[PDB]
Amino acid sequence: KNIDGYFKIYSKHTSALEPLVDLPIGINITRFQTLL
Amino acid sequence: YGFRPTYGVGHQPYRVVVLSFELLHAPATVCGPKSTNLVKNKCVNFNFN
């Protein structure tokens, strides 16, 4: 999640998800891509 | 220049440091410094962040 002031990341390993990081990096992320 | 310890008062090396401030559309993670003790069982005023 990223709303105009932060980049939030939620995770949970086996239910609800807890916040993990709150980077204040403000950028204009538009696309998503992962690497194997 | 060739500085020597036998010069006068105006011909000596001086180290000058300049600090510039910047404020743009970005979160401010650099602030300045003030914490007191804790009291209980009394009607007082508190401030927790």
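Note that chain A is numbered according to Swiss-Prot, with residues 195-208, 221-242 shown in order.
Header lists the method as electron microscopy, 2.7 Å.
Placement of Cβ uses the backbone N, Cα and C atoms for every residue, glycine included.
One entry in Swiss-Prot concerns the mutagenesis experiment A:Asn234 to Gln. Its note says: Increased resistance to neutralizing antibodies. Spatially close to A:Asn234 (mutagenesis position) yet at least six residues away along the chain is no residue at all, judged by Cβ distances under 8 angstroms.
A simple way to gauge crowding: the CB of A:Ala222 (variant position) has 5 other CB atoms within 10 angstroms, across all the protein chains here. DSSP assigns A:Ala222 (variant position) to coil in the three-state reduction, placing it in neither a helix nor a strand. Quoted from Swiss-Prot, the note attached to the natural variant A:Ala222 to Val states: In strain: 20A.EU1.
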